[PDB]
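One structure is given below, encoded as structure tokens.
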Amino acid sequence: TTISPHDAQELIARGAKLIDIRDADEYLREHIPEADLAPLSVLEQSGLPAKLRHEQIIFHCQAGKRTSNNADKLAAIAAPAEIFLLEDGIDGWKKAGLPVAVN
């Protein structure tokens, strides 16, 4: 399931984890302040660490592509949580007028 930036905000206000699956260089250039960084490649190797587990987990990437194309991997990595993909990624978050942190 995809989730709008505004609906994601409401879930984050109730403790949902927002996980940025991009690389550190991308994150450092521009990220969502509420997000926790966990690059997809690291998640594929060693799994989701316990500190990033929650009843609700929202993954995001740049523009929706990496989340859409790895939906089955992400579904397993965060199981058995309720899992969402941020619609249009951080680009979507920006377009909705929600805050980002730029280097």
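All chain A residue numbers match Swiss-Prot; in order, they span 4-106.
The backbone N, Cα and C atoms fix where each Cβ goes, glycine too.
Annotation comment: Swiss-Prot describes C64 as active site, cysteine persulfide intermediate, evidence class experimental evidence. Listed in sequence order, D23, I24, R25, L43, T70, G92, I93 are the same-chain residues at least 6 apart in sequence whose CB falls under 8 Å from the CB of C64 (mutagenesis position). In the three-state DSSP scheme, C64 (mutagenesis position) is classed as coil.
Summarising the annotation, Swiss-Prot assigns domain 'Rhodanese' to 15-105.
For the published mutagenesis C64 to D, Swiss-Prot gives the following note: Unable to bind sulfur. Cannot be S-nitrosylated; when associated with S-159.
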